Amino acid sequence: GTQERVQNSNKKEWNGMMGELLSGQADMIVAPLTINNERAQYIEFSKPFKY
Amino acid sequence: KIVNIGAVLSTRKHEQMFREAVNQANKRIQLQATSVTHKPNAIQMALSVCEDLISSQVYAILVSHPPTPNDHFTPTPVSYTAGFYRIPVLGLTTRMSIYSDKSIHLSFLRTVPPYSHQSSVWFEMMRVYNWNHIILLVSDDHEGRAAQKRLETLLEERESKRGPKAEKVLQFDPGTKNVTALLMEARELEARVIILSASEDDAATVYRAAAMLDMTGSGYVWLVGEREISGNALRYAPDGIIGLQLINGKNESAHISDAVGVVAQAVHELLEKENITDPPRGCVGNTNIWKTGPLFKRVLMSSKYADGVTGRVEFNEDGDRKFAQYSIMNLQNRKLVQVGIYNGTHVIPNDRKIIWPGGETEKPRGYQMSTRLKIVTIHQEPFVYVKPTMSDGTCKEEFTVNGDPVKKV
Amino acid sequence: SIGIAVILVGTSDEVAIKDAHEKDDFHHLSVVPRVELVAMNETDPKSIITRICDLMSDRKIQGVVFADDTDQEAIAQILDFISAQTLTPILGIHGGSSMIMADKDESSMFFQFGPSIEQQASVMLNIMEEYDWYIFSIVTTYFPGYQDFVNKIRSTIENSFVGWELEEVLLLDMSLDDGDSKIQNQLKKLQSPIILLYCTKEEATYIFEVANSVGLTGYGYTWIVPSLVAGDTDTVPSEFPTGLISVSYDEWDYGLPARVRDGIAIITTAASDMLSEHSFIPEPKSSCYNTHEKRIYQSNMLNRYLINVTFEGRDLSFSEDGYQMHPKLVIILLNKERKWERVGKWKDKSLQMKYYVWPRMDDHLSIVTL
Ligand SMILES: *[C@@H]1O[C@H](CO)[C@@H](O)[C@H](O)[C@H]1NC(C)=O
Ligand SMILES: *[C@@H]1O[C@H](CO)[C@@H](O)[C@H](O)[C@H]1NC(C)=O
Ligand SMILES: *[C@@H]1O[C@H](CO)[C@@H](O)[C@H](O)[C@H]1NC(C)=O
């Protein structure tokens, strides 16, 4: 999951499983998820569990 | 000199009332009264606008609601028509927020506030009862869109318990019949305080399906604007619903008088200014703008009427009412009541006691944490093995080198 | 046997138009459309309404075009409401009509030949292309449509590959008088060699006065604006720095009866595709007074076909806004004299100039390599 513009409008939404979390399909992402600025904008990350 | 003003109304009584009002304000630069009825077609009225303006060389025209309930267009033509010459127009009962715009209606200032701000007030009822979580339920339309814009700006105005933080907005579709789908997503969520703002006709469907949806019992809390209570909506509203009213609901003469007073207070400051060029009544002949158009509007934007029959009348940064008063009304056993009164930041409760749906007499927490959440997970090799089930439905249990059972959710 | 009204205001070769009315071949579809011209002066809206009422009531009108010659958009808006309270399509084919309103009714059926706002942003980026001005900065006039402009711009910049390096979008309006000082300050931070402007034919004069009052002159700059601050045959004060560039469409060689033929053809082919297959045809006994009771035949289908039409190879597919798919456009330039030389043609996402380099008004050197 990343971020991107859609429908040739000013809508920038989130494809992928991260986007799923954003919309209310589940409330925890337990999987090999990474960490970076964009994602850390609006999602809370646990302390890192594997380096 | 002598300046002329006009208005369009639907009662000869208020016509004579406006005539008396200008006769009285004459004590405060002579003013000439002109008035016209309305018609059951925008055609004749769109004719009447110049048919009377050219006759009068008006300097401002007053307008209110006709007997039409919706009347989404009855303040349309008369507005931009005068806009053709930058003729500042004043309205009374124009709530439908289209006219809120500056562009399409550069020639419009209203008396009451439009539904936007009566949504905006809910911030304080949230602040008092320490509520935090809200489901926003609006219809898909320009009106609802404006409601969203206003409320989102309001909540965002928190740059500093986090207070409130909205967690869903449902693009309810206008005019529909089947609803329950959205209501399902509503039920599954973790909150109870819902805020519904929609047509005065479809809240009936909403209440019907919701009572059928059983999401209207205890623990639930509602709020609405104005149109959601009256009409046949009242005939389907569950108890405990909280509603909001304006302090000057339908009182023509009141606003008429306040208006002629404030426009006198304006013209007295007008006529003592330089370069005052009369807007010509030659809409047929002339085709340009009396600079005393936007000039008139720029000068209007500074007045502060002392006190009217509706108290202090002040205008916002966009040309609409500022600081009105509201009655925090309620529904109690199919008997509407009053409970509180809002003005400014003052939110005064009163004698009678509030009730909440289901008969509870507490201020419920608005939300209880769930305990059955969902989980997402990708298919990645050493972290998440994916394997088909056994024929029995489960999958076969194995052992590691240590021989232990391997968990296989 | 449909009726089609064609009105004019101002001076025009009326006889040539009435002649070019019979320019095409309408042989293979039963329409037999009637025509009726009318001239008039520029008196008032009431004249307009009275006239359109008389026409629609008289000749069983089922579609109207309109042209003019001034710089007034309010009239356009008026016609919009007309198409609102009147279920017939209207085509603002030329003149001050074709100026673009902010929006339309969800029910009105009015259209106008001209570029969108997005079309203009797109083509001016395509012109930022050929000549490699890769850095710019933009400024606006607080006409409310500007938000769409800047947003479309940015959301076309962020994606692509080429090195778009924009800088410091600025927003100014001294609508409150005597804020001009603020203007003269806020414009001092425009370091880019290319500036972009969305303004009004009125303000731009003063704006350029203040611009030269800061130093932005034809020595090392170049400006771009959309048609909405220009008039081809029209003239402009001297405050416009020479060499200004902008964009319009092919008025200079299309603003003529052929547009009228285009409109008649499009209404005809719509009437043929939609009403024949559906075998019905909405033909109101067209009142103008007492029309609130006439909406019994909701249009609801002319739109459902008024957008997918063609003729003479030229595609006229219409987008929901009120613009077309793609009209032929032109790019023009301020010359030494106050004249707009036709510089570049444009069509079908393709740009075509008449140069390989920008004539300029010394530290600018050729350089060879291998
Ligand atoms: C709405 O649709 C659902 C199925 O989607 C159906 O079970 C229900 O009876 C319908 N109710 C109404 C009021 O349309
Ligand atoms: C309107 O309000 C005034 C005072 O605010 C009062 O005298 C008058 O009776 C009211 N009329 C109606 C119809 O509410
Ligand atoms: C337009 O019409 C043509 C021919 O009638 C048809 O092939 C095409 O699919 C239509 N397109 C739309 C979008 O209606």
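To match Swiss-Prot, the residue numbers of chain C are left as they are there, and the shown ones run 34-394, 403-411.
According to its header, this structure was worked out by electron microscopy, 4.0 Å.
Every residue, even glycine, has its Cβ placed from backbone N, Cα and C.
Database features, via Swiss-Prot:
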{"type": "MUTAGEN", "residues": "C:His60 to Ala", "note": "Normal zinc binding"}
{"type": "MUTAGEN", "residues": "C:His127 to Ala", "note": "Reduced zinc binding"}
{"type": "BINDING", "residues": "C:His127, C:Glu284", "note": "Zn(2+) binding site"}
{"type": "MUTAGEN", "residues": "C:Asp283 to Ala", "note": "Slightly reduced zinc binding"}
{"type": "MUTAGEN", "residues": "C:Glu284 to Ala", "note": "Reduced zinc binding"}
{"type": "MUTAGEN", "residues": "C:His311 to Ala", "note": "Normal zinc binding"}
{"type": "MUTAGEN", "residues": "C:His359 to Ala", "note": "Normal zinc binding"}
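For C:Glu284 (mutagenesis position), the spatially nearest entry among the mutagenesis positions C:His60, C:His127, C:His311, C:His359 is C:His127, judged by CA separation.
Looking only at the mutagenesis positions C:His60, C:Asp283, C:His311, the one with its C-alpha closest to C:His359 (mutagenesis position) is C:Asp283. When the alpha carbons of C:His311 (mutagenesis position) and C:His60 (mutagenesis position) are compared, the span between them is 21 angstrom. Cα of C:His127 (mutagenesis position) to Cα of C:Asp283 (mutagenesis position): a distance of 11 Å. Summary: among the mutagenesis positions (C:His60, C:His127, C:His311, C:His359), the fewest other C-beta atoms within 10 A of the C-beta are counted at C:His60. Around C:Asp283 (mutagenesis position), the same-chain residues at least 6 positions away in sequence with a Cβ under 8 Å from its Cβ are C:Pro360, C:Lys361, C:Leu362, C:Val363. All protein chains considered, the CB of C:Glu284 (mutagenesis position) has 19 other CB atoms within 10 Å.
In the three-state DSSP assignment, the secondary structure recorded for C:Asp283 (mutagenesis position) is coil.
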